[PDB]
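In what follows, a single structure is set out as structure tokens and then discussed.
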Amino acid sequence: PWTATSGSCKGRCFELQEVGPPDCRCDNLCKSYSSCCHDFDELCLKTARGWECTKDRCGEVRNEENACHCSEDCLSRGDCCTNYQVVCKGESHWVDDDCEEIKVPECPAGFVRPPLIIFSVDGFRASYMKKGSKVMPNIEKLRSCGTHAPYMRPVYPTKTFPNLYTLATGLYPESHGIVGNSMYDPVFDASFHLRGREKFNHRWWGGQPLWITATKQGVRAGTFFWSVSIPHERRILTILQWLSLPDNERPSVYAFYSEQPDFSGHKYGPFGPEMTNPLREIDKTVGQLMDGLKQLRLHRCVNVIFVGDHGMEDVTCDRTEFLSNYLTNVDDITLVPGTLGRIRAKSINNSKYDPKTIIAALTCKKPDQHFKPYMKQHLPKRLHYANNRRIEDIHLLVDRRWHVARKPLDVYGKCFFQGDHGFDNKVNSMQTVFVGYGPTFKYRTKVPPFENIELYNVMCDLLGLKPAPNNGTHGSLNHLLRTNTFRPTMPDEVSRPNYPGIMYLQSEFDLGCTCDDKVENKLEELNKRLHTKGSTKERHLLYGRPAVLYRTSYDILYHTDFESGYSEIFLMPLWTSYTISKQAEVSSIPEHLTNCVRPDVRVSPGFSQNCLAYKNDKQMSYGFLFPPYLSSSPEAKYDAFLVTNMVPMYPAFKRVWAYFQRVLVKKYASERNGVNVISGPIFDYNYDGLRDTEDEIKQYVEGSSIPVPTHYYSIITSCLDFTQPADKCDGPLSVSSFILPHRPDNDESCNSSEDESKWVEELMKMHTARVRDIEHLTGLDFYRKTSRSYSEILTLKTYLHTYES
Ligand SMILES: *[C@@H]1O[C@H](CO)[C@@H](O[C@@H]2O[C@H](CO)[C@@H](O[C@@H]3O[C@H](CO[C@H]4O[C@H](CO[C@H]5O[C@H](CO)[C@@H](O)[C@H](O)[C@@H]5O)[C@@H](O)[C@H](O[C@H]5O[C@H](CO)[C@@H](O)[C@H](O)[C@@H]5O[C@H]5O[C@H](CO)[C@@H](O)[C@H](O)[C@@H]5O)[C@@H]4O)[C@@H](O)[C@H](O[C@H]4O[C@H](CO)[C@@H](O)[C@H](O)[C@@H]4O[C@H]4O[C@H](CO)[C@@H](O)[C@H](O)[C@@H]4O)[C@@H]3O)[C@H](O)[C@H]2NC(C)=O)[C@H](O)[C@H]1NC(C)=O
Ligand SMILES: NS(=O)(=O)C1CCN(C(=O)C2CC3=C(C2)CN(C(=O)c2cc(OCC4CCOCC4)nc(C4CC4)c2)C3)CC1
Ligand SMILES: [Ca+2]
Ligand SMILES: [Ca+2]
Ligand SMILES: [Cl-]
Ligand SMILES: [K+]
Ligand code: NA
Ligand SMILES: [Zn+2]
């Protein structure tokens, strides 16, 4: 829209509030709206004499034409060149100073809290920290002397706006709404693009980003965004000038963004020899900032975060898959292409368009096919990439180093580029960086890798703000912090369990399936009773029972080898917990326990499954949560065939589940010196990442009230010190978990005609999960009763086992 650009920026340069149409603008974003006053360049973007003081300029008379100053008044004016005190007052560059612990904020009088400066680097791959260390001394000083992770995991897709906005909000893209760098919203009937004006409309941007959270709570925020044409040196000088403002106008939070190294990375690849110079240049910018802070006596006052959005992979246009090689109908689709694919109908008036036929035509068609198609609800749940109408139903997960495109003309265009990003967020090349330096961060401390969704909470903790509701786990990053830790309380248990005893006779049941229990001494008779009353429960429930965080009716069921929380509403366990020692033996299913299920005399027939429904349902079979293969004794093996341990399983999924239970659990116990396993169903028919209520379930076992899970989870816990057995661990724990999709075929696994040893593990790795993912999906809270700090437990709950080298 039109602006009066006739007015002036005099005494307004980089003003901290964005003035409306009646005026022309002088803020750091004015150029991006073509709204600056005519004299913005002249007054606000000075360049004369460059960015550095020289000996000749020391004690110059102030000339207001200069980009920066070397006059005696510059310190109190806050506009010296960042090297002024080095060149003119015999001081050292910050990077040449030994690091010294910052135990408290050393701030000028009138500072109410340490400022936070967020320095974001686009496309800064995690491995640049080591690989570029010789050319980035300032960054290396921040890293070594402050708090750093070896890498930080971005969100999917590993694109720029989704990640930058996740850093801003603590939200998954599905929640904040920036699901891609390009998007179509069918409700608005509008398109969002990198180029163009639509991206500036507020309706795209969900959640509450840090600058708003700060403003709403009375903390002044620096104008976060810089028009691209403003040179980095000017952005630095501007932040330092703002930090020199009076107490009642000075921001408490600042942001710097660099388009490098992403710009060069796309052209040259992540490690192209051309990459050295951009890394040197970013390091020089960091050194300007630190030297400038040091001049202002703020270098032991501010907290600095050095963070990236995502990494960068080698991708060249010869590694392109074309949908025109697969689809005969290729002109009837719209593709959002590149390092991910999203497909929809070109016209909503095409009644032929059929997603099922599209998926089929894209599935395992070429031997080394470098993408895989998914309906979005079938994507790995760790990606949290489905619950937004801007995400098309059909998704293509693209292999690292490749692109997908609709037709070969479209690519001639990725042949002028050698790098890209966007792939699955567990891919090593997509990982990025985190360093925190300052009074509130720890000193010379390495922390484990963590996800970028956690940072918003921490930025809030650094500024004294209450975060808006978000997808971080607040407290899981307390180990990065010297002070201002957030100490939450465990959620309160909402439903208390029943503990049913023996209440039903065998003949009350009509299961249609019933084992012929033929076997029939008081040493063992009291033993069986004590096991049913929970005498072995300390062995199998190592960390307390899970708490149920919603209103329901459920029963705790005790057994020799396993304990369960059985839902009377869903007719199956919510959780089954058991411990397998390193010594445990695997056994096979005896004939008196084949093709049959036993009534559980603690649970009414009306609250039990039955076998007739499985017989009648020609598509659905059943498996067991506690694995009968791992029963401790032949007497205990009967418990594994109780109807209360049965769950609905498609025969295709049974292949996966049996291999897990019969092969992998024991392998893990051998490798990890025992494991504790908690397994159960998940119902997420509306693909929102949250536990379904009973009225959301779309599929039941034929002719019954038995709901069919969308997924099966397992949480596998052992001692981080693997010289201690899982059931006698004195210290921190180790965990890996999965959320496997409960699918009626193995179309996902292109090698599934082979033996399970050639494909099931690969599937499970792709569907690796955090405990916290499982908690959202089940309304359960785990690790209630450990010896450990609750924040250490929150860290453990956010861990993801990625399987990357
Ligand atoms: C990740 O973390 C996030 C954040 O915690 C989790 O996301 C939250 O999840 C909740 C459950 O799905 C969801 O609760 C909704 O809220 C509905 C109100 O939503 C609107 O207002 C929200 C609050 O706005 C105000 O406050 C904030 C505070 O900071 C300010 O910044 C605001 O400016 C306001 O002052 C607002 O956040 C929300 O934003 C969404 O929608 C926008 C479009 O308007 C998008 O721009 C934005 O990106 C958000 O979009 C996401 O979320 C929506 C779902 O809301 C989703 O569809 C999108 O795909 C996208 O994912 C809205 O503007 C409320 O109406 C809902 O109530 C129904 O269900 C409840 C259950 O208790 C019923 O009891 C209730 O009766 C009600 O039923 C009625 O309506 C039904 C639905 O239409 C209808 O069918 C029925 O018959 C009834 O009539 C429910 O409470 C939060 O909205 C959501 N927040 C965000 C930001 O996403 C997320 O779950 C976490 N993920 C995981 C995996 O853990
Ligand atoms: N990869 S690619 O897309 O092929 C490539 C294309 C070319 N390209 C550009 O044109 C850049 C993209 C971009 C520019 C210019 C300026 N810019 C911001 O000023 C910004 C900062 C921010 O910072 C958010 C901060 C929140 C706190 O944590 C640190 C980040 N957030 C947001 C928007 C999300 C709101 C925006 C983002 C680079 C990327
Ligand atoms: Ca980026
Ligand atoms: Ca759900
Ligand atoms: Cl995209
Ligand atoms: K069946
Ligand atoms: Na297959
Ligand atoms: Zn990029």
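Chain A is numbered as in Swiss-Prot; the shown residues are, in order, 50-461, 466-573, 576-591, 617-885.
Heads up, the Cβ atoms here are built off N, Cα and C, so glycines get one too.
With a threshold of 8 Å between CB atoms, the same-chain residues lying at least 6 positions outside the domain 'SMB 2' (98-142) that come near it are 282-283, 285-286, 289-290, 292-294, 336-338, 340-341, 343-345. Residues annotated as domain 'SMB 2' in Swiss-Prot: 98-142.
Long-range Cβ neighbours of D171 (mutagenesis position) (same chain, at least 6 residues apart, Cβ-Cβ under 8 Å): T209, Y306, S307, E308, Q309, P310, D311, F312, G357, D358. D171 (mutagenesis position) falls outside any helix or strand according to DSSP and counts as coil. Experimental mutagenesis is annotated in Swiss-Prot for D171 to N, with the remark: Abolishes lysophospholipase D activity.
For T209 to S, Swiss-Prot lists a mutagenesis experiment annotated as follows: 15% of wild-type lysophospholipase D activity.
DSSP assigns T209 (mutagenesis position) to a helix in the three-state reduction. Here the residue is the original one, but Swiss-Prot notes a mutagenesis experiment at this spot, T209 to A: Abolishes lysophospholipase D activity.
The 1-hexadecanoyl-sn-glycero-3-phosphate binding site annotation in Swiss-Prot covers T209, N230, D311, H474 and rests on similarity to another entry. The local packing around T209 (mutagenesis position), expressed as other Cβ atoms within 10 Å of its Cβ over all shown chains, amounts to 19.
Residues annotated as 1-(9Z-octadecenoyl)-sn-glycero-3-phosphate binding site in Swiss-Prot: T209, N230, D311, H474. DSSP assigns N230 (1-hexadecanoyl-sn-glycero-3-phosphate binding site) to coil in the three-state reduction, placing it in neither a helix nor a strand. For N230 (1-hexadecanoyl-sn-glycero-3-phosphate binding site), other Cβ atoms within 10 Å of its Cβ number 18.
The annotation active site, nucleophile is assigned in Swiss-Prot to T209 on the grounds of experimental evidence.
The note that Swiss-Prot attaches to the published mutagenesis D311 to N is: Abolishes lysophospholipase D activity.
Around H315 (mutagenesis position), the same-chain residues at least 6 positions away in sequence with a Cβ under 8 Å from its Cβ are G172, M361, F470, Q471, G472, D473. Mapped onto three states, the DSSP output places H315 (mutagenesis position) in helix. While the structure shown retains the original residue, Swiss-Prot records the mutagenesis experiment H315 to Q with this note: 20% of wild-type lysophospholipase D activity.
One mutagenesis experiment catalogued in Swiss-Prot, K430 to A, is accompanied by this note: Impaired secretion. No effect on lysophospholipase activity. When secondary structure is read from DSSP and collapsed to three states, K430 (mutagenesis position) falls in the helix class.
The distance from the Cα of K430 (mutagenesis position) to the Cα of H474 (1-hexadecanoyl-sn-glycero-3-phosphate binding site) comes to 20 Å.
Less than 8 angstroms from the CB of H474 (1-hexadecanoyl-sn-glycero-3-phosphate binding site) sit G172, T207, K208, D311, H359, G360, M361, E362, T388, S482, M483, each of them six or more residues away in the same chain.
Summary of the 1-hexadecanoyl-sn-glycero-3-phosphate site environment: with the site residues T209, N230, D311, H474 set aside, the chain residues having Cβ atoms within 8 Å of the Cβ mean position are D171, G172, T207, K208, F210, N212, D358, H359, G475.
The residues of the domain 'SMB 2' (98-142), classed with DSSP into helix (H, G, I), strand (E, B) and coil, number 13 helix, 3 strand, 29 coil. Across the unmodelled stretch of 2 residues from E573 to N576, the Cα-to-Cα distance comes to 9 Å.
Sorting the mutagenesis positions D311, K430 by the number of other Cβ atoms within 10 Å puts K430 first.
Among the recorded positions listed (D171, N230, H315), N230 have a CB atom closer than 6 Å to some atom of ligand 5, in sequence order. The chain break between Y461 and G466 spans 4 missing residues, with the CA atoms of the two ends lying 5 Å apart. Counted over all residue pairs in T209, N230, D311, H474, the record's binders of 1-(9Z-octadecenoyl)-sn-glycero-3-phosphate, the longest Cα to Cα distance measures 15 angstrom.
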